[PDB]
Amino acid sequence: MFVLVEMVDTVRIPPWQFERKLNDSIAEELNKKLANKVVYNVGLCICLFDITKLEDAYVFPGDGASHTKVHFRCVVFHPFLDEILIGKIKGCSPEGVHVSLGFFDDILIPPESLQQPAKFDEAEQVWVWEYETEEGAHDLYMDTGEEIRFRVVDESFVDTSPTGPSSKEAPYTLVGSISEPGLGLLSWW
Amino acid sequence: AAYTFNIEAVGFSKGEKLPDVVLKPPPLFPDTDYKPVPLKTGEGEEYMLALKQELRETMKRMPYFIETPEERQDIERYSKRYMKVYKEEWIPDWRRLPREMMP
Amino acid sequence: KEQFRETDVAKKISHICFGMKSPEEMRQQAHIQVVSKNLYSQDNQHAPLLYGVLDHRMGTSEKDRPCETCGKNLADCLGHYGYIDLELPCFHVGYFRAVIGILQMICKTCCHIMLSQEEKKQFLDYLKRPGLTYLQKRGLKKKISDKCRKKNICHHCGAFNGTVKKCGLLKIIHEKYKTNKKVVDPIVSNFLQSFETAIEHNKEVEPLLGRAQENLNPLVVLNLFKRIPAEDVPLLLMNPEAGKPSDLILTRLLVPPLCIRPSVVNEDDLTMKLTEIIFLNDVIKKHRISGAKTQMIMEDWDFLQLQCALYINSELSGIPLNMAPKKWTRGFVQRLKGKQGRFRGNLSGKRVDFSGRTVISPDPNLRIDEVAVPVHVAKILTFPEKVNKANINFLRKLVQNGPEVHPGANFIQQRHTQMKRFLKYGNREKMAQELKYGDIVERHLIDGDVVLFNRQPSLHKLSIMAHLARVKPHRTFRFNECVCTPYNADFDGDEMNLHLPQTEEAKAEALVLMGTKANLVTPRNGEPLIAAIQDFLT
Amino acid sequence: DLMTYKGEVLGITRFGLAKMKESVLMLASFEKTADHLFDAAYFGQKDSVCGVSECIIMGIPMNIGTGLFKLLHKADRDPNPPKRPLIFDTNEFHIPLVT
Amino acid sequence: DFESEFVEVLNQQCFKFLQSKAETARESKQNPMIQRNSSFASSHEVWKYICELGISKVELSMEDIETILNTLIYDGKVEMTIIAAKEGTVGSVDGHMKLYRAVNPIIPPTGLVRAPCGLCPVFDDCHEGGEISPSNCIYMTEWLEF
Amino acid sequence: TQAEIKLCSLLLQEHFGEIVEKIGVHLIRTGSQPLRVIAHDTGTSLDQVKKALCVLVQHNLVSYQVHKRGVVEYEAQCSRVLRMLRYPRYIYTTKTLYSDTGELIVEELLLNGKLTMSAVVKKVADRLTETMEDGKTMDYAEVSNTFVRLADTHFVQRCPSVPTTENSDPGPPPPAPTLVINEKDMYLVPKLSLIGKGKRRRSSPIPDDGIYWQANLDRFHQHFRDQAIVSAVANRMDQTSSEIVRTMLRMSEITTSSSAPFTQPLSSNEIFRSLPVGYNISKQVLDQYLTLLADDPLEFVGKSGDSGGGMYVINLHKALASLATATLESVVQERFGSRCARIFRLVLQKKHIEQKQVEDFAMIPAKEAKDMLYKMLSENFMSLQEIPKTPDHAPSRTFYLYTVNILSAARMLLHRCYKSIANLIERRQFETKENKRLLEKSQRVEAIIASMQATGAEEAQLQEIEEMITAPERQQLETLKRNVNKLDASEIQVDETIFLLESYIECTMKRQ
Amino acid sequence: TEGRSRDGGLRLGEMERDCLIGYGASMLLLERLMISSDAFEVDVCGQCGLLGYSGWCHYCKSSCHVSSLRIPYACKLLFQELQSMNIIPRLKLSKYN
DNA sequence: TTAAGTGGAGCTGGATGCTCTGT
DNA sequence: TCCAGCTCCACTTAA
RNA sequence: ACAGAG
Ligand code: SF4
Ligand SMILES: [Zn+2]
Ligand SMILES: [Zn+2]
Ligand SMILES: [Zn+2]
């Protein structure tokens, strides 16, 4: 479900690390700058996948470190629209249902895309669903959060960059839907 | 305190009534005494008002309005044939147009 | 969780493109509008005013009071601009000779450039060739303006275009109505008789009307230059992405940050010029309301042009006697130009630290590559030795001795920190134990340091050479007299300079390239200069 | 040869140097320091920071001397290293769907 | 000045007399050449009428009103044509006589004044991205409301 | 012309879009260029440049010529881009002289740029079906019958023709065919025997090929010039006198240059038969009008002859100078008030004048006149002569004669107009873009009514439209429309000012 | 500062500069005439080429193009004296590679 | 006869060494 | 205190 | 601003 992103960078290798093969030292110094961070237009970087090319290791004047331009590919969790995923409920809230996908927690099920039978919680945090035959409106998305299946209808990037001179909002947002048949808790289908 | 130039060469022969010191800068949109003339109305001047709005809505739909091409669509899907933006194409008269412009 | 951001975007300057700001880009840079003439409040609190010059929204030039825009001290702040609005346009004195040039090329009636279709086609294709250099542009401007001056009628509107020339300090005149002994031309004959209302009431018009001409002025030339077609702007050799003809006439003026003009010179001459500009802008604005005569308004405008021009360049030649400054003042041009200006005094050469000076005296028991440095200079001139596996146990002993014993150290600095611990205080035997790799110990100058050595007048490269220091008790600098001939030194109370290179790369370039053993022969004829002298020849 | 390489005998005066040297900041750091800076504003000239004098002004190391060459570190490196094969998204299993 | 609060009422009073007299000929509609002649007033009759109204104790001397009527020309409200003094009740100039008639303006007010831009005092400062912009102008935000 | 290029950028974006306004503005700003560097200076791909250039040449907005070594250079026609703004006034004025068929002819010619005579009579017939009902077709005969009447009146004219390759230069094909205009056949229509009917949008080889036709914009300006002169005479003299002027100008149409100081003279003997029969005027009274017009110091007419009875010419240039001055005085009056407009007409008649004479002549006191005088300098309505006593030019020893120059103040005032329209468009587009949220929302509710309008459409959908939360929002959409309708209407009305000022500037230039 | 009374220091003149060029000593000339006098950092916006502050460009009202350049302070001073003269030094910065 | 291209003469603006050491 | 460019004005050729 | 020193 992931993608590769082809990226370039100039990596500074300091001179105490000259006792190590360069392809090992470069990869470590790249994971330290990319892992668990969102790169704006492309998504959340998991780790470096491989180095595809490695240019000349210049030494610039006034420093002793070596600078080398690296060509590399990185595994990034970018899910395409209308994809099916499975994940666990962390919380119920008035604004909707919040889903976790392992590492990723900013998954929104909006109430405009929830199941139609029940749509306004009666002063309760937990969301509800009513079926006439079974369960009299007490069926619920439990706080323990047994895995739901959801379909990612929308995603948005918000540019979390400094405004004004210098001297926490979620930068990657994902919006699901659950209204289709076959979506929901796994035990329902 | 005196300045570099002599103030008597500018004026002020009496020795008083120098202009005051501006404290706050003047506002960006100062108030004006005069107002615009109200518009011309009529059965003929309003028909030009409606024809002007019908030329925007038509010339955006006519084939001369070359829209910018889309790119970097992520994946292919079966909803591509259902969502293909169909529009007929105009062709010029290549006698008048130069040879250097054939597509 | 967090978004990626690059940590430290170091970049390299690729080129400087010069240009000029439009009056409405000035308003977009500047943080405040300046309107008040008074430097300081009248009351004893000694605050500056909120919307006058010396306002701390434009930065600070004293540690006592911080900048308002970014809340940061003198050491941290780059400075910020304000602007002054000018009620009437003025010529910029640096661009004035270029203002006339354009008015000699453009038609004064429709603002098209006075060239035929063929000459326009020619020069526009000259300006296409890749790699057009600065000299070729200056030559092309001459040939373009040459043709425009030999034409007297416009190909586009047909109006007559006489000579444009200077007519005194910051004034321009256009000879639209020349007159000749021949049969009188139609259009000039209409103008000469239009004066009928003036002649009825003013007798003196009738001699002087032969000398009546179009007095070009900033209110007109700003209105012409807005109307020049953008197709014809490249043929004036103006680059249309660095500026426009409209920008050459200043209707707005930036005031520099306070750190350009520090608070105790009290105020700098730029700050007092800007007061006078603001005052005269209030004089002119009031006289328009109170009904002064045109003789007064024009004179005041003439003052505003002078005060702006003397703000930029205070050495103007043609200043009338009833307008001349009583005192000399630094304009911007005077602090750029000359021996004590920026380019010679502060940019090409500058005062440097880790330097010393003393009387020189002989010592033949030193080698020719050595120089004796007194202990009093060696305890001051420190070299930053980076701590590593080869020198850790050596630098510990130097840290223990501390500032007062000669093989010692004045400062210690931790790995990723930029403050410096002054090693005179604290217990040095504890600070020696807590040395880590990557710390910097600022040790004293010791035997075997590469040190630069230079007599004050330098006529050739051998007047500055690198020597290995050796520390000795007496105060003078000392070297073997075989090296007197390169320095032209004579030990009669002569003084010489010493520089301690603060970088490992600067040691190597000094040692390999500038060492005395590498410089036994002069570059000129290849003859030896370090050799025997008197009492070594006898 | 410096005096005659442009076909005319050019002096070592400010006038000869203005015909030999293109750089504004070099020209402005010798004589007529005001006029050269206003002309560069008018012409919109861009200045190559390559020359010796403007390198010392801008604080960058000059090309001549020790600046003419670059140093590479002789690290133990393998350029164009072995790539990880993809398993899924290879071309032989994914012939296009549409005609 | 003579008196600024004095001339301002005489300015309209003279034009009302010329407007009245022009209205008589337009209502007469007998013969357009004769009607054009009838549309002119005498330079002496307008003075003798204004001084007879009795606005002020000071006498409205003919040598002043002869130059006051020029202000109605520069407001664009009246024409003046000199005629030879072939016949006239006084003939106030040797061989010459002066006629006055009210006239309409040449054209209605233009299109630029109808737009707010035509009257703006900060027109030189207004730009797309600036502090003063059409997208944030107060002169348009007011004038579009009524 | 930075105001012109800013205004041209908006017009091309609204009528043609983003990847063609880039090429259009670049041609206006730089002048003529070969094709390869149009792409390189812009960064557009070569295929998009060809698409952009071919649409701009279709609507006659760029020309092309062959040059040395056979390269084509394109060249933008700046004034013809601005005349896209006057298109509704053209479509209205054809509806005044001609029926609704003549309205739809000019609409198709202006929107497609060039059409063949067969193509226009087809597309006018198709579109006029919506104006009619109950079986009656539009037929191609009554379309062409108006087109040939449009042609004779010169409102429509043939485009420059391709040359006959067989007659001239047979051989290797040229890079561009070097088109030329033929003066004989501009107003000579092809004859068409084919007829037919317009299709009512049910949705369930060509003889005049190469005879392209386009609107003759210069003929509309000769119409609008007449209306400015005729209406000025209608105010000053009488409606009857205005008709006499309208009679002279309508005869002048076919036999005079669109740029000349004087038209062809006509005798009063031949004016008499041309005036409509309802005007109960004798020939002798007609000569009373003509002398009283010629007596006017505005001099809209003059004598210029004596043969065949009374001879009279109407002055084209001198009428425009009056109208440009009346335009120039009217903006002074509204911006600074009547007392300042007094001073403007004073200095204009007393051609050079000083402050002490201005207060004397206008009966405006000091500290009120001088404030008005000094503002008129700073807005470039008025000038200083500055006759010197000495070659010092010192302010203490010179007499500052004021002057008004009409030509420079007309060019200055025109520059204010181009920026004024650009501002009005910028306000409309700002308020349209910032309400795209509500405009989509108000579309989608109406889309529920438009889509599935009749087939299977139950009545149970008509109330669910106002059930959305957009019902309170509606107050904003009434404010939107009243804003846009005032901004659009002012964008039309400032064009009345441009045409008056530009026609004066157009005629004083000889372009020698 | 200027001299012995003020613990001033010593001058590397225009003539000593000419000596060091003739040795080809490019890094020593950088150490003496930048690092041990007036080393500084400025925020430069890569879009407009003007100087900014604190990683913010007031001209553009954006934060993303700004970058740090190592510059002598006297040149920063020159680049602000010249802008007040309305001679604008618009910089362009490449990466250091 | 005069339009015009080029000689000769006067006006204008630029420049004139490197540092410390004190009052 | 010494020295290049810029502009004004007489001085032949040429139609 | 003046005097020194090399
Ligand atoms: S401020 Fe607004 S209303 Fe006034 S001229 Fe500018 S855009 Fe027009
Ligand atoms: Zn600050
Ligand atoms: Zn012209
Ligand atoms: Zn910026």
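Heads up, chain F uses Swiss-Prot numbers, so what you see runs 2-205, 227-534.
Including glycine, each Cβ sits where the backbone N, Cα and C put it.
Copied over from Swiss-Prot, here are the features:
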type: MUTAGEN; residues: F:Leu312 to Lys; note: Loss of interaction with POLR3G and POLR3GL. No effect on interaction with POLR3F
type: MUTAGEN; residues: F:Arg357 to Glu; note: Strongly decreased ssDNA-binding. No effect on interaction with POLR3F, POLR3G, nor with POLR3GL
type: MUTAGEN; residues: F:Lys389 to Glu; note: Strongly decreased ssDNA-binding. No effect on interaction with POLR3F, POLR3G, nor with POLR3GL
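A coil conformation is recorded for F:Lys389 (mutagenesis position) in the three-state DSSP classification, outside any helix or strand.
F:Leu312 (mutagenesis position) falls within a helix when secondary structure is assigned with DSSP. Cα of F:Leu312 (mutagenesis position) to Cα of F:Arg357 (mutagenesis position): a span of 37 Å. With a 10 A radius on its CB, F:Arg357 (mutagenesis position) counts 21 other CB atoms from all the protein chains. Those mutagenesis positions from F:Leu312, F:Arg357, F:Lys389 lying by chain B, with Cβ under 8 Å from one of its Cβ atoms, are F:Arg357. Under DSSP, F:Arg357 (mutagenesis position) is assigned to a helix (H, G or I) in the three-state scheme. Of all Cβ atoms in the protein chains displayed, 13 besides its own lie within 10 Å of the Cβ of F:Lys389 (mutagenesis position).
Residue environment of F:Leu312 (mutagenesis position) contains 19 other Cβ atoms, counted within 10 Å of its Cβ in all protein chains. Contact with chain C, taken as any Cβ pair under 8 Å, is found for the mutagenesis positions F:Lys389 out of F:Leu312, F:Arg357, F:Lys389. When the C-beta distance to chain E is held to under 8 angstroms, the mutagenesis positions F:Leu312, F:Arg357, F:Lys389 reduce to F:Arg357, listed in sequence order.
F:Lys389 (mutagenesis position) sits 19 Å from F:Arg357 (mutagenesis position), taking the Cα positions as reference.
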